[PDB]
Amino acid sequence: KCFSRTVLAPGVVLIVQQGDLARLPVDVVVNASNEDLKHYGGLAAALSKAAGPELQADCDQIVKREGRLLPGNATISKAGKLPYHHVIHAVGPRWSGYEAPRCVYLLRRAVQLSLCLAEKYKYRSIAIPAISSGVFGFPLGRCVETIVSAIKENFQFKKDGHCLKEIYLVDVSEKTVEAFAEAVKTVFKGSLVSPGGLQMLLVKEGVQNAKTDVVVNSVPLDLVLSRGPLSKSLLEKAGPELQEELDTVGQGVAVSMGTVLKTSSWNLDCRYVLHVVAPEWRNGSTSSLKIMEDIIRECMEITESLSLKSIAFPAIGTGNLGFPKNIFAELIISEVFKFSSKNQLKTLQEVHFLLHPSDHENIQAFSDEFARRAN
Ligand SMILES: Nc1ncnc2c1ncn2[C@@H]1O[C@H](COP(=O)(O)OP(=O)(O)OC[C@H]2O[C@H](O)[C@H](O)[C@@H]2O)[C@@H](O)[C@H]1O
């Protein structure tokens, strides 16, 4: 039983249907999974059954070679006896009344990530169930608006290249599908304040011209500052004494992934510069998403321990490391929120976002997200 049919964009159509994810006319289906890729209850169990042990087997090996996933994550496995080659496994969040927005955030990261994945393997049709709604507790109303919002933003934010044409939104119960069809109906000043007081300023200057107490740079494993365009602009403006200081502070240290080192500002108008070695997008890896949230937390954390009052973040990793810009905007914003609410800060009160005037995708990404957050 089909319900509605909606156009997103030329060639692309969103279809709410009733049906069984096991037997559907699409390239790939999305599984509501957990952190271990274990499929012991729910639909994922329905899927495992039909697929046979092959389905679990690959998962098990995926979990032993890449390790457990975390909420807000998605990977891709063999399908076994299913009418597909692959299943996309989306690990949605567990639902908590207190951490609502972070839950909304992670449910949506999962959906976004799973669209990325299907797009990577060039699929042109996908089936998505109401992830999280079952045994992870996510109230059916918010769950499905979030999924639909996620999908909208996928085609709204960058039209530039897309393999997907058919997105099915599925379930076997009639009410979940009613939700979905209601959800689709509903779905179709750069300055926020978190609960605990700290505010985030959208700012459209070169990072070199920033005037905060702390500024973050993104830099490679051997710490040369001349390579990336962000690093280059700081190097140029500060003086070469920043390269000399950085190489000397990172002397006795086996520079790894998620490494943060502090230097003084020289020519620059800030007091200190935090230099950070950000992870490659690696296709949206679990690691990449941890390590980056961690850097973000550490730089704010450090800053509170220096008793400083303000810090300037650029779109780190959205250049050569290949982070889809929207995903990042929304990664760092969540993290500033999550962090501010959970701590009682004494001196940190202002996170600025420095976006090059000529970087419209980054200006765009952060605006849209700021708009949602003020909405
Ligand atoms: N002057 C500026 N002011 C503000 N933003 C800027 C500026 N210049 C560039 N951006 C934005 O800055 C963003 C980041 O661009 P990238 O410099 O590649 O850093 P990355 O974090 O992607 O990683 C690449 C580096 O790290 C790796 O180890 C590589 O070896 C490189 O050294 C882009 O969105 C720019 O639009």
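Following Swiss-Prot, chain A residues are numbered 791-978, 1005-1191, in order.
Positions of Cβ are set from backbone N, Cα and C atoms, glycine also.
Annotated in Swiss-Prot:
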- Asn824, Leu833, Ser922, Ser923, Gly924, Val925, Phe926, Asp961: glycoprotein 1 binding site (BINDING)
- 1023-1024, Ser1034, 1046-1049, 1133-1137, 1175-1178: glycoprotein 2 binding site (BINDING)
- 791-978: domain 'Macro 1' (DOMAIN)
- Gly1055 to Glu: Abolishes interaction with PARP10 (MUTAGEN)
- Provide, as an integer number of angstrom, the distance between the C-alpha atoms of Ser923 (glycoprotein 1 binding site) and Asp1175 (glycoprotein 2 binding site). 38
- Task: Using only the Cα atoms of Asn824, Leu833, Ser922, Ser923, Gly924, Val925, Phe926, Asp961, which the record gives as binding glycoprotein 1, return the largest interatomic distance in Å, rounded to a whole number.
- Result: 19
- Query: Which of these binding-site residues (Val925, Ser1047, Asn1136, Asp1175) have a C-beta closer than 6 Å to some atom of ligand 1?
  - Reply: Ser1047, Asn1136, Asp1175
- Please report the end-to-end Cα distance in Å across the unmodelled region of 26 residues, from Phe978 to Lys1005, as a whole number. 24
- Message: Quick check: of the recorded positions listed here (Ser1034, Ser1049, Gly1055, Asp1175, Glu1177), which one has the Cα closest to that of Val925 (glycoprotein 1 binding site)?
- Response: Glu1177
- Query: Between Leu833, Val925, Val1023, which of the binding-site residues has the fewest other CB atoms within 10 angstroms in the structure shown?
  - Reply: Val925
- Query: Among the binding-site residues listed here (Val1023, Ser1034, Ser1047, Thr1134, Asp1175), which has the Cα closest to the Cα of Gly924 (glycoprotein 1 binding site)?
  - Reply: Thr1134
- Query: Quick one: which of these recorded positions, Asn824, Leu833, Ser922, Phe926, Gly1055, have their CA within 10 A of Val1023 (glycoprotein 2 binding site)?
  - Reply: none
- Between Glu1177 (glycoprotein 2 binding site) and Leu833 (glycoprotein 1 binding site), what C-alpha distance do you get in Å? 37
- Query: How big is the gap, in Å, between the Cα of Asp961 (glycoprotein 1 binding site) and that of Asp1175 (glycoprotein 2 binding site), rounded to a whole number?
  - Reply: 41
